[PDB]
Amino acid sequence: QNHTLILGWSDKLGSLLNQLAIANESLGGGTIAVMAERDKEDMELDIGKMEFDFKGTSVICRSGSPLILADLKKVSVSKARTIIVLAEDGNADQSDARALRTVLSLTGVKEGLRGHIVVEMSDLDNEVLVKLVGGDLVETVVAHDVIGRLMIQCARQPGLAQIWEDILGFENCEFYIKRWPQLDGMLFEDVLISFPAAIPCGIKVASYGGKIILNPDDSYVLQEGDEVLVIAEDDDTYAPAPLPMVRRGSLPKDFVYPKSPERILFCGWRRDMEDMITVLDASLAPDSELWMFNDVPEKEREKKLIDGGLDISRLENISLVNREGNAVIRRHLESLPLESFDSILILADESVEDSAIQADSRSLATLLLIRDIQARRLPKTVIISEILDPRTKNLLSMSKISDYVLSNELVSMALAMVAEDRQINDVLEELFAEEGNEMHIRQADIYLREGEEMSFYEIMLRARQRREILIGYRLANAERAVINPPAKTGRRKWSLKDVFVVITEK
Amino acid sequence: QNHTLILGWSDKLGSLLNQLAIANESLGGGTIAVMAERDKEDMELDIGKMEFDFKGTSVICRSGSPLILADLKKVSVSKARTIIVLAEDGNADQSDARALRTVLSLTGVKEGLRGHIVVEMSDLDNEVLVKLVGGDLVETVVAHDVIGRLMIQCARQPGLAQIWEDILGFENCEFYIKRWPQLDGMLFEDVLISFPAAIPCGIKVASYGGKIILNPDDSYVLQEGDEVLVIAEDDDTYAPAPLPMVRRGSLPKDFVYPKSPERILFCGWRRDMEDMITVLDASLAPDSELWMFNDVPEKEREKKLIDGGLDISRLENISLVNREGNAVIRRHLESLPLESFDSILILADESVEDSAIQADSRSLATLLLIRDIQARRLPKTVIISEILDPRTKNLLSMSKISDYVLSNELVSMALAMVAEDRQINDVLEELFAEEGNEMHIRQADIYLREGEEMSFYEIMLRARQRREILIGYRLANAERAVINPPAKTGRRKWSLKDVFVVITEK
Amino acid sequence: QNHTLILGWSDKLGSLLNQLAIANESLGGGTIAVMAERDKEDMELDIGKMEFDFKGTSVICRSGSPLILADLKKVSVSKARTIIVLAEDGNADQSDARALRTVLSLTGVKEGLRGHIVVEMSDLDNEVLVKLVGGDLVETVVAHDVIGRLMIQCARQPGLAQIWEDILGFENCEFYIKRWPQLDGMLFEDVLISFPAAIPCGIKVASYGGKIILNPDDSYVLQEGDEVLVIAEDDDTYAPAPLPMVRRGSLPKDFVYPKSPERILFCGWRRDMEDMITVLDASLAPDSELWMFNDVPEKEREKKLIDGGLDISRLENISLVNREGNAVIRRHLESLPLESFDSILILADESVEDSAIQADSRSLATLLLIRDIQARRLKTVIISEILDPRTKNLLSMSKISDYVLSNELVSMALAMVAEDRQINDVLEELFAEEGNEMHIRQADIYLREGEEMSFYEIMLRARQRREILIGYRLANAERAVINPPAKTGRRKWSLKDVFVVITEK
Amino acid sequence: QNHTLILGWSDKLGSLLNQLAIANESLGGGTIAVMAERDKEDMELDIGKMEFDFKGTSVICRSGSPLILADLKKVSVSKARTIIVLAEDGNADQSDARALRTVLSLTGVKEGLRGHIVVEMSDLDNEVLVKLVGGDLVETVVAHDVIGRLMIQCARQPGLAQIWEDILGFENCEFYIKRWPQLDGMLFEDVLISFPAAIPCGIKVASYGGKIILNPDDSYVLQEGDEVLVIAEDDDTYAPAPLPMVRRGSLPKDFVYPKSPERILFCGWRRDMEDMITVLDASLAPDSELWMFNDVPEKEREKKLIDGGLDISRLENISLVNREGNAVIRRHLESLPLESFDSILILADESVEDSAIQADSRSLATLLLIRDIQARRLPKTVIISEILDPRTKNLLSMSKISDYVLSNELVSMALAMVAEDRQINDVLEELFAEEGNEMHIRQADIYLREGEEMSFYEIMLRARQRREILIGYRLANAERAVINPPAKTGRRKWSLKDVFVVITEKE
């Protein structure tokens, strides 16, 4: 029926539904079939009570185990254009085992499948497994590690959460891949300035066989059958135009990059800490500090690390220190240089991670503790927290300076994007993983000196000197940010200091 | 409309409902909406099985979570004159977390609120967070800890429980605040005897922006706009009168009597009992002893108690004695020297703190076993027991057993009062806290000599020589104390065995 | 509208219902209401799952708690002829505390109570509390620890369980108390033989305010208003008759008193098992051994017993041996010297005392395993505590492997006290070790071999020992006979016969 | 009515139903009644969601307990041809107790029983109990231990699982017991070659009341009333034939017996694992080591082993190595030397043995992780996995086959067999227990020299010199082994790489 099928049930589904509906809003009616081992009464009730509208969308809730070929016959599995396996609310091993079993069951359909499979997993190690047993039809979104992986992106550099919400979220922007016959033999330095209403930053290469290369080298001009990856409000924006001239300038280069403090605190025993400590060794070089709030004996945690294969003898860019305490009792958090942490991270821990109601509660509690204790300790740092619940992610109501909670809706949004164009998975898997490209903002001192009047494209070419494709600007105002504006590529007026959003390599 | 809204469902709801109805009885009726994550039909059934009369007040049951904005719209939260966030019965931290998120969701209303929020919190540590989140329009009531504090007071000064019940309860003589334009420029010590049908306690000074000072110095001169805080029968029952001619005189009898080391027993282990321990240390004379008969093993007792943040090292004039056993097994209780304890406090154990009637059954068994052992082993001890139930509502028992005991009804009453007039909570706080003023029962010889004939106003004027406000008396052979007596100008001959209940500084 | 009301729900509900139904058939029917915190439809299903006959009695199920007045009013508590508060499953002290709360709530009824309250209680000490709140209205049936005592009693009197089943149950026979103005002025020793169809046990003395003296003196002269307590078949089957001619034989010979150090095994941990230990210590000769095979760790057991308030030094006859293991593992049972035990008691464990069938499964496994091990490796008395009499019925055609007894007896007891509350006193005195108790005695105590005499003459011989002869079990009879029909007629008696007597301590 | 009745409901039920359906195809159809304490509508839904064809057999779903006589009479237990009491969802000791109470209730039926009772047991000790109350009418199938022993056997001779599957399953090969008046007075060693379309295994001796010896001595001379036990396709497919002239060869070579000390890995903790340990200790050569990777703490392991009656000191050929970790966590699995193990046994953990799919899911993850670590760490180890929803678990879409896995379906098959012909249980009881004789896969060089041209009957007669009954072969390049070959008198160029399937004495 060319419909979207979802298997299982979790806190994420809600936001996922919204995302998908938004998509189908641009292409007419939408049909999503959700099936799980639950009452058809129970599912439809929760569906009807959601806080957002399903523009031109219907949700068909059915009771059945994804492991039974007949229950999959009921949901037109062999006809769905996408099959989204959701992670089980609870223990991650149970969720991953059931996910592998559901993918096996999906392979077991004798006729075949019209679409692909989008699996939400909870560990990096098990990912490989699914790709072995589902092969072609399978795309895996490692949810847990991905959220912990962009937690450091939003924490190191404050204000990056809403950027991912607007890019991944189908409302404002999303990734599009379009074949433009005009620009085949065009220099990539000329291609990125060939689009006004969008910003091209990726390239599919026929000679690599549809492989998408992010941040290609400027001087590579492409084949006739090639597709460019741009970002815009909708799939149809104004591109390409005649090449506008830019003031080709020079970087006031600040070779030293001298102050890179990045004393960073973790206030959680996250289920995979080796993952976060390893992704974070791409931050800096000068004795990058890293503090771990354990709640667990330290001799135990060194074994926890060697379990993940992580070596203290190997980590090149940070040498970390360990402190033990508790995150709901106040005097333990008291004895910390909270005022000397460029970032504080309030995680949900191994213990009580399955409990959606209590880990998030501990997170909110620690946030309130830190703000109040510091407000009485003085005679401004950055804080970010992890909230598992979608209801509590919706509890964004406080618009103050510390309101950085990362919805796991991002994962949902990811599951939505891959559900629509699986190619984009291969781009998220690169923009998330630290190797290869990554989204940084304000990477180098003085792209901009002394209040210049340079246009956005002049800066794109100025910063391409450091393998950087430029994406967005902010203003001196807070709680606002705009990404790839359609109005004016070339301009004379704009803010003074370092409101700069980029893809780079580090 | 202006209706009372209650979010959640606990054992204290019925009592609360009762008080609310009493309050609305003066208005000819009222409206209460109750919303919880329960079935509507079952909620209405439970309302039907409650034995009191609603007195023209209607209770409406709606099934919803206070975290969804739509359910809040279903119960007209924006129109409600007051919101009462009850605490769930299961876990102190679980109810505290639910309350924190409920206050957050009530802030999440886009249209705003019309009334104020009264939040029942089950722990002092988590309370501060909700105070911070609520800010301008939130009042917090500390439940478990207030019960703990009041029990020791009633144990040392017997009969205070019924006094608190009558004063807090709307059944008679609740706190009223009214502006009297006639009374202005009069010193407060004359303003107190200016009301024949009411007893003035404190003053809300308009010059101080409206903070209610309790037990002010007599020199205070009334200002324009200032209002009176008084104890009276009903809203239209009290009115000022010309000052009655009254003997000022001087009856200080100043020959003081030293204190005496006392012996106290704690039955069962109570959650947050460390606060009770500290309060009892501050309350007793040097060289006093506290016995603790708890099922918690002696090894875990010191950890679990110091885990509560109690430095035994800061102990001043208490000695600790530990005993292990079940509070309902008679053979365990006979092992203790019950006759040697100056006071006994039967506490609802932390192990069964959740269940109301399941815990109060164990407490009642303990009481009956203690009294039967004191009767049979003998060839008079004051005993106060923690009750939560409608069990006390029966009150089959007679006075010889001190079956008068502290109840959860106090909590309900407090909630209702703060739902009617906000500031009252602050009042109660200083009254319940050791700081500021507090209620006391004092012997008659403190204020008068034996067989001395005088009137109530003269007694009040004599108490004022101690910065104390006379609120009432209990005669020698009277069961119940009398609060706000009617015959204030008329003489009675007072007995050395009589007692007086006064608001006094510390 | 007078009818029986039951508050709570336990496994004993079905059996109790059966007994009540038996009682009400003579009146053409009756009514029983059951109220607990359960679904009405599901309770009605549970009623449907009961295999016995209601005999014109209707059972009403209502969903409500016995603590709210509205639920009690839905079940017409003020009009009810009797209230039966079961001890709902869970923690024994918690169930007894809830029984105290239920009694307190029943006192709160504004309109008052027509009938009396029957309280199922587990702990013996708390009983007075329930009386304190209940006063006149309350009858407490504390049978768990006395049942434990009775198991030990059966280990020396192998058939006593069925005797208790027949007496407590309304089917075979029952205690009846009635006023016969005819017998006024008669010595009791004549009242005993004055009933052909019944055996008089006690007297309700009006001069004593209504107290029932059990096993009264023969010299007692009946006064006006006194009533007779008898064991009889039914209410209208017994009536006094002229005295039968009976030979006063007066020929009991005093024999050699048999005493022997015994070896006993206790399988599984029983609630308040320290009480059973204390009862057994008084029962055995010195240098005797009590073995205890429990899953409870050997280390934790001494604490668990001293919490029960049992000192080991002062009890002296028995010596204790402790062993740890599971009663359902055949290997663990092989670890015990099963062949050496004079008696073995499979006890329903405290962990599964609530659940009927889960407890009886372990008990059945343990019994069959012990029997098979005694068969594979080589007289042993074996008693088994069962909680579903349907288990003893599923066992059928007399397999003869066990002497068995159930907690279902408690239901019977409750039923008795629900009909005639006076009878409770009787029960008390018989179940406690103090005062009177029922016993099975050998024939040689009362007669010589092949002596030809009638039941009445043996009964008088027993009166020479301050005991009321109530029945006999012949040598080759499985079922013992209570209140025999042929009392006046001669018979030849064998030493292998046994007699059932109510005797003082 | 003579319908089949099943008391209880477990995960292995559907498979069992399938087997019954196959059998009832031979009779033109059948009827199966299922009674359990579950919803009727849900039970019929589960039946409707079963993917196989019932072949004219009708399934009836009723909600009731086998402990109430009224439900048993609602399902016509007295008229039933066979009763099958399944065990499910409880500690092995609790579910066996449910079965014991069920058998007692079935004895309690006053009107009597038309058929016999087949009782699935989870513990070996309890069997006699089920006998004692049941006596003649009960046949006991000791389920869990059967799979446990069979896994260890398959690890040392790979592919034995499919052999057991085919022989127990009614599809390709069944045991038949039939009387042939023609073969009277004939030596058993001649009765062996008398059937062209069938392989004679045992004899039903009338002199012993019908007890059947499965490997009679060659000298045994058949008596009147005796019946023959054979492996055949169907009841009407095999018949006796005149004796073929066959070369009475001699055994090729007697060898030095060399025993190589082996290395075994146990993933997950299995109920009664001490039994697997002791069997393997009896099976292996000295100086061998057994690794055990389960989440149960090593401290608790000593208790869990000693209550099962395992003394570590009494082991005489095996030394124990203990390792702790989660079987679905890759990093824990990397800690073990996976490449060095002569055999690996992925066991469904006791913690999830009740739950059907959770155990095989964890097992599948563990298997794929072990294989992937073996792949990614490199400059031919035997691997067996316990699976419980097998037909679906053996993926059939990507031409993908699991590594010699073992199934819970075997239990269903066994039950079905004993439900159809009760006598067969004796066979199973002797074949599945290590006592008496048992099935084995044996290398070819024991029986012949390389490139020797001879027929199946001649190899079988060679095997008879070692008290072994040759029942089949697996060729060198064969995915499946051949049981009851069709051309038995005919020659073939046998390679040493071939293997033979034989019923042999223990020693």
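Residue numbering in chain B adheres to Swiss-Prot, whereby the residues present occupy positions 320-698, 726-852 in order.
Even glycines carry a Cβ here, placed using N, Cα and C.
Marked as domain 'RCK N-terminal 1' by Swiss-Prot on the basis of sequence analysis: B:320-461. Listed in Swiss-Prot is the mutagenesis experiment B:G383 to E, annotated as follows: In castor-3 / Ljsym22-1 and castor-16; no nodules formation or arbuscular mycorrhizal symbiosis. The mutagenesis experiment B:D444 to N is recorded by Swiss-Prot, whose note states: In castor-13; no nodules formation or arbuscular mycorrhizal symbiosis. Experimental mutagenesis is annotated in Swiss-Prot for B:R590 to H, with the remark: In castor-17; no nodules formation or arbuscular mycorrhizal symbiosis. Under the heading of mutagenesis, Swiss-Prot lists B:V598 to I and annotates it as follows: In castor-7; no nodules formation or arbuscular mycorrhizal symbiosis. One entry in Swiss-Prot concerns the mutagenesis experiment B:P698 to L. Its note says: In castor-6; no nodules formation or arbuscular mycorrhizal symbiosis. While the structure shown retains the original residue, Swiss-Prot records the mutagenesis experiment B:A760 to T with this note: In castor-14; no nodules formation or arbuscular mycorrhizal symbiosis.
Annotated features taken from Swiss-Prot, shown on the structure.
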| residue | record | contacts (Cβ under 8 Å, 6+ apart) |
| --- | --- | --- |
| B:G383 | mutagenesis position | B:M354, B:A355, B:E356, B:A389, B:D390, B:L391, B:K393, B:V394 |
| B:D444 | mutagenesis position | none |
| B:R590 | mutagenesis position | B:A411, B:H463, B:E669, B:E672 |
| B:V598 | mutagenesis position | B:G467, B:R468, B:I471, B:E780 |
| B:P698 | mutagenesis position | none |
| B:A760 | mutagenesis position | B:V460, B:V465, B:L487, B:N771, B:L774 |
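Broken down by DSSP into helix, strand and coil, the domain 'RCK N-terminal 1' (B:320-461) contains 59 helix, 32 strand, 51 coil. Flanking an unmodelled run of 27 residues are B:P698 and B:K726, whose Cα atoms lie 15 Å from one another. Here the mutagenesis positions are B:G383, B:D444, B:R590, B:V598, B:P698, B:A760, and none sits under 8 angstroms from chain D, going by CB atoms. Classification of B:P698 (mutagenesis position) by DSSP places it in coil, neither helical nor stranded.
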